[PDB]
Amino acid sequence: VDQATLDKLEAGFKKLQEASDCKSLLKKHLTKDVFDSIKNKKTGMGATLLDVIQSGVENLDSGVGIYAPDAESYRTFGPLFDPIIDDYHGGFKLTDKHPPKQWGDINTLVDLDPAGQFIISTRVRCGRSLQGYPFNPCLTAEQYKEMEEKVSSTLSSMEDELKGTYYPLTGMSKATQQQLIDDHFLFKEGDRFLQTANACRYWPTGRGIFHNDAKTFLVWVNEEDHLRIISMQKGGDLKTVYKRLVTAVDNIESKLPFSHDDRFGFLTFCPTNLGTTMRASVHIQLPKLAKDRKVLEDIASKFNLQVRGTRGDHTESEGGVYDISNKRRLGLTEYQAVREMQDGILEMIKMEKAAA
Ligand SMILES: Nc1ncnc2c1ncn2[C@@H]1O[C@H](COP(=O)(O)OP(=O)(O)O)[C@@H](O)[C@H]1O
Ligand SMILES: [Mg+2]
């Protein structure tokens, strides 16, 4: 690790301290003991501690603040990753290991809001990393193209309900892109947290989205993770949404080789997405409970749920529509993760109905 990097790190560490109002897990778990312990470490691909915390240093409003430039980083900088992972996922010891993939009994899931007065739409997604390829910050332009080719070709083999087309971002009209994003289908452009983590190099090369004509099954290619496999639709039929996702992931997995870790389960770029990599969500309106975003968030937190704005991560709620989902993804099965969202949303709906 060169002197320049050390300077930026010491300065980075410095800045975090003087940020008396910073509430990121990076700030919380990067003690000087932790800091001095790994600051001189470097991975087999050159990833350094700066590559890990840079996003969190530059964006103090980060909730977490770190990313893994490569798989090795999870262990090389474990002293920082471990406590942050334990904290975020609500309990994941140094000795714990993520359980085997378990979709569970799909028949036990239910309709989330029969009368349809609160829920607008339901979505469940997973993330996957391609074996043979490192995470965004270590990828070259040629690798982005390679991966895009490999994934788009595999998806052309999907059949029946999952049959669809791949739409490259490179060459996509600004109007179409803007629509696909506004419709909540496509990942947005230029996320400051991802950018400062050097995860958006060579954009839009190798980036794109596959989706069936109904746009109920979609696959993001090369955004935050190599792949994001999504199932979504209007309403609250979580059962159908989940089943579609399960069908799609089982199928894609028999065709592509994905990185899985004995301890961390499926590997992803952000520590928040490890394990099941599952984020089950609903776009929902809860007039009484969501009078004050803070009150809604405190309520959601007790059900292990997370609140986001209508356009996703770090956005505001628009028209009273909130994105509420299971916060935890590692240390519990796929079934358990979707159930935390189902259970908490069913109850919050009950609380809203009983609110004055
Ligand atoms: N339940 C949902 N219904 C419709 N759109 C949703 C829903 N949940 C998330 N989204 C959309 O997914 C997109 C990405 O959001 P983000 O918060 O970054 O989630 P992700 O975990 O998939 O990366 C946004 O356009 C967001 O509005
Ligand atoms: Mg996202």
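Per Swiss-Prot, chain A residues shown: 2-357, in order.
Cβ atoms here come from the backbone N, Cα and C positions, even for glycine.
Pulled from Swiss-Prot:
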DOMAIN    9-91  domain 'Phosphagen kinase N-terminal'
MUTAGEN   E225 to D or Q  Reduces catalytic activity by 99.7%
MUTAGEN   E225 to A  Reduces catalytic activity by 99.9%
MUTAGEN   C271 to A, D, N or S  Decreases affinity for phosphoarginine and ADP and reduces catalytic activity by 99%
MUTAGEN   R312 to G  Reduces catalytic activity by 20%; when associated with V-314; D-315; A-317 and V-319
MUTAGEN   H315 to D  Reduces catalytic activity by 20%; when associated with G-312; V-314; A-317 and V-319
MUTAGEN   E317 to A  Reduces catalytic activity by 20%; when associated with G-312; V-314; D-315 and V-319
MUTAGEN   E319 to V  Reduces catalytic activity by 20%; when associated with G-312; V-314; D-315 and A-317
Expressed in Å to no decimal places, the gap between the Cα atoms of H315 (mutagenesis position) and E225 (mutagenesis position) is 15
Listed mutagenesis positions: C271, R312, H315, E317. Which have a CB under 6 angstroms from an atom of ligand 1?
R312
CB within-chain contacts under 8 A for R312 (mutagenesis position), separation at least 6
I182, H185, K189, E319
Taking DSSP three-state, what's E319 (mutagenesis position) in: helix, strand or coil?
strand
I'd like the number of other C-beta atoms within 10 A of the C-beta of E319 (mutagenesis position), please.
10
How many Å separate the Cα atoms of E225 (mutagenesis position) and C271 (mutagenesis position)?
8
Would you please pick out, from the mutagenesis positions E225, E317, the one with the fewest other Cβ atoms within 10 Å of its Cβ?
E317
Would you count the other CB atoms within 10 A of the CB of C271 (mutagenesis position), including those on all shown protein chains?
22
Taking the Cβ of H315 (mutagenesis position) as centre, how many other Cβ atoms lie within 10 Å?
14
